Amino acid sequence: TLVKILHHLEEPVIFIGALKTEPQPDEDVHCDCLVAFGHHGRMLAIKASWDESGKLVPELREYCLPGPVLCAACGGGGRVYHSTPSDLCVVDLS
Amino acid sequence: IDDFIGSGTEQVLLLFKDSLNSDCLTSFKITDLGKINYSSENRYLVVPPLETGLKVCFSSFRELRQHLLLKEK
Amino acid sequence: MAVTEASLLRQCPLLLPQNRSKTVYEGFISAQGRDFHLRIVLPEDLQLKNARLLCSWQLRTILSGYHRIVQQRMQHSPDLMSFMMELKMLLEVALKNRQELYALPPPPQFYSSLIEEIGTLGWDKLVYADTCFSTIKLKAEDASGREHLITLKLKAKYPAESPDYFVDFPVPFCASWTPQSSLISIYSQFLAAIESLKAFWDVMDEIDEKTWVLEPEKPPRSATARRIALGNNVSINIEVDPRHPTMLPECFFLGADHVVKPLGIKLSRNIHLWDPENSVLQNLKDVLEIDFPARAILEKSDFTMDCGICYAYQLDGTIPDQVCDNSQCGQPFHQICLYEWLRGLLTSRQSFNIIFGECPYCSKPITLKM
Ligand SMILES: [Zn+2]
Ligand SMILES: [Zn+2]
């Protein structure tokens with residue numbers, strides 16, 4: 001010199017990242033998925049489908065994982081390491 | 001109280017008396033009070049499933065409480 | 001009803017006209033015992049050609065990939081009534097096609113009742129349980145002292161519906177499930193079927209031990225055929241009737257035209273000496289008048305019973321079975337490799353399911369029956 005709305009999780013966002021789902025060293029991996037986290041423990045995931053109607057369609061999940069999520073990171077091969085005040089847990093999307 | 005193993009979780013160390021020897025940390029007892037226990041599986045088999053049962057049902061509980069508040073509104 | 005005065009209430013109970021002029025509908029729509037938030041603004045008139053339809057983000061996430069269908073139904077559809085009918089049925093289909101997102105079990109009946117039945121069973125039987133408590137796998141023993149596993153996959157309601165039972169053994173298990181029947185009932189059915197088959201198991205385990213199982217390798221418990229090795233570069237495979245194992249199985253010999261004949265002739269003359277009181281091996285010994293080699297392995301660790309075309313053992317399950325009718329070659333082959341080769345040749349003529357040609361190594365007449 002415009003801003004676009006995607007989803008609105010009901011709770012505060014904590015971590016936004018990207019994964020390599022279906023992984024079938026190089027620092028730039030062509031990332032397949034998109035991940036968001038809530039505080040209250042709503043996880044969101046998105047992927048490309050291209051199935052049934054012969055068109056790319058956006059595939060949304062929303063998981064509700066336990067406990068008030070305090071942090072997270074992503075690790076090699078579609079893995080996300082996240083933390084509740086009880087325990088440190090993981091999710092595998094591969 | 002600390003993690004002496006390097007497992008992640010804290011453990012309790014208990015030292016028995018100086019009548020045994022005139023030496024420090026002889027006659028010890030390290031314990032998690034779960035599985036880890038050092039000194040001088042139908043039980044340990046179906047437990048994580050049961051834990052995860054609590055977690056699933058705790059999520060449903062809290063979800064429905066959110067749901068209830070929505071209906072009031 | 002006929003009029004959408006009452007029919008709307010009956011079929012969308014939780015839609016509350018907010019304005020006096022029935023122009024702002026709000027509230028919930030039902031689906032598979034699940035309410036979803038919705039505000040459906042109409043114009044000053046009753047037109048769906050033009051209407052607004054806004055959601056909760058849960059709702060939009062679920063109707064991702066039908067936004068167009070939604071717009072089409074708004075513009076093509078007559079009234080609001082049938083609009084909601086179609087929308088609802090569509091939500092039903094969206095969810096069932098995403099069935100994998102569901103199944104909160106009821107804990108006051110589930111986790112407790114399941115542990116109570118595991119108590120009733122005993123903790124020497126169970127072998128596997130998933131952290132979500134969906135999949136289980138159990139052991140029982142034969143009188144022979146064999147471990148037989150059984151996987152069950154249980155639903156949100158186990159006692160209500162039948163647990164899907166997946167089991168190794170060959171013939172199909174049928175489980176008379178009542179909601180009154182339990183894990184112990186089906187375990188007893190499993191023991192019953194087990195003790196029923198034991199004879200067949202005794203026969204199969206006796207062959208795995210005292211003979212050179214060839215085609216199956218660490219065979220599973222569903223397998224009723226057994227490709228046995230006997231002499232050298234001749235095999236016999238046997239498929240066994242699970243109900244009548246001791247009874248005569250279906251039998252035949254692979255190998256040399258000159259080797260296989262006397263086996264066939266001996267089989268024809270002796271088969272009456274077959275007797276279903278004995279074991280399959282004890283009957284074979286007296287019918288075929290021979291004893292079996294027990295894994296003649298280390299001596300001939302590169303003798304090449306292999307294809308002699310691709311020079312490999314084990315082509316895509318297939319084994320070198322087709323041989324030469326010659327004392328000087330005896331060179332085995334694959335069905336695949338010998339067909340592919342002989343197809344090319346001038347000399348090769350095909351009758352109905354057979355190809356005559358020259359053996360690659362020795363150039364003598366060799367026959368292939370597909
Ligand atoms: Zn071959
Ligand atoms: Zn030959």
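Cβ coordinates come from backbone N, Cα and C, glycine included.
Here Swiss-Prot flags C:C307, C:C310, C:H334, C:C337 as Zn(2+) 1 binding site, drawing on a large-scale study or a structure entry. Secondary structure from DSSP puts C:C337 (Zn(2+) 1 binding site) in a helix.
Under the heading Zn(2+) 2 binding site, Swiss-Prot lists C:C324, C:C329, C:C359, C:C362. Sequence-distant contacts of C:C359 (mutagenesis position), defined by Cβ-Cβ distance under 8 angstroms and a gap of at least six in the same chain, are C:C324, C:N326, C:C329, C:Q331, C:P365, C:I366. The DSSP secondary structure for C:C359 (mutagenesis position) is coil.
Around C:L149 (mutagenesis position), the C-beta neighbours below 8 angstroms that are at least 6 residues distant in the chain are C:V127, C:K137, C:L138, C:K139, C:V167, C:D168. Here Swiss-Prot notes a mutagenesis experiment, C:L149 to A, with the remark: No effect on interaction with FANCI and FANCD2; when associated with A-166.
According to its DSSP assignment, C:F166 (mutagenesis position) is in a strand. Recorded in Swiss-Prot as a mutagenesis result, C:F166 to A carries the remark: Does not affect interaction with FANCI and FANCD2; when associated with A-149.
What Swiss-Prot says about the mutagenesis result for C:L248 to A is this: Impairs interaction with FANCI and FANCD2; when associated with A-252, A-254 and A-265. In three-state terms derived from DSSP, C:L248 (mutagenesis position) belongs to neither a helical nor a strand segment and is classed as coil.
Annotation of the published mutagenesis C:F252 to A in Swiss-Prot: Impairs interaction with FANCI and FANCD2; when associated with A-248, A-254 and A-265; the original residue is retained in the structure shown. Long-range neighbours of C:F252 (mutagenesis position) (same chain, six or more residues apart, CB within less than 8 Å of its CB): C:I236, C:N237.
A mutagenesis experiment is reported in Swiss-Prot for this position, C:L254 to A, and the note states: Impairs interaction with FANCI and FANCD2; when associated with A-248, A-252 and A-265. Of all Cβ atoms in the protein chains displayed, 20 besides its own lie within 10 Å of the Cβ of C:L254 (mutagenesis position). C:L254 (mutagenesis position) carries a strand DSSP state (E or B).
In Swiss-Prot, the entry for mutagenesis C:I265 to A states: Impairs interaction with FANCI and FANCD2; when associated with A-248, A-252 and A-254. The structure shown retains the original residue. DSSP assigns C:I265 (mutagenesis position) to a helix in the three-state reduction. Around C:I265 (mutagenesis position), there are no C-beta neighbours below 8 angstroms that are at least 6 residues distant in the chain.
Among the sequence features in Swiss-Prot, the mutagenesis site C:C307 to A is noted as follows: Abolishes ubiquitin ligase activity. Every protein chain shown contributes to the tally, and the Cβ of C:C307 (mutagenesis position) ends up with 23 other Cβ atoms within 10 Å. Secondary structure from DSSP puts C:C307 (mutagenesis position) in coil.
Annotation of the mutagenesis experiment C:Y311 to A in Swiss-Prot: Loss of interaction with UBE2T.
Just so you know, the Cβ of C:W341 (mutagenesis position) picks up 19 other Cβ atoms within 10 Å once every protein chain is counted. Quoted from Swiss-Prot, the note on mutagenesis experiment C:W341 to G is: Abolishes interaction with UBE2T and ubiquitin ligase activity.
Recorded in Swiss-Prot as a mutagenesis result, C:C359 to A carries the remark: Abolishes ubiquitin ligase activity.
The 6 Å Cβ screen around ligand 1 retains C:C307, C:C310 from the recorded positions C:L254, C:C307, C:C310, C:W341, ordered by sequence position.
Between the CA atoms of C:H334 (Zn(2+) 1 binding site) and C:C307 (mutagenesis position) there is a gap of 5 Å, rounded to the nearest whole number. Of all the recorded positions in the list C:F166, C:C310, C:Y311, C:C337, C:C362, the shortest Cα-Cα distance to C:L248 (mutagenesis position) is found for C:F166. Less than 6 Å separates the Cβ from ligand 2 in the case of C:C324, C:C329, C:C359, C:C362, drawn from the recorded positions C:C324, C:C329, C:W341, C:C359, C:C362 in sequence order. For C:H334 (Zn(2+) 1 binding site), the count of additional Cβ atoms within 10 Å of its Cβ stands at 22 [all protein chains shown]. Considering only the binding-site residues C:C310, C:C329, C:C337, the Cβ with the fewest other Cβ atoms within 10 Å is that of C:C310.
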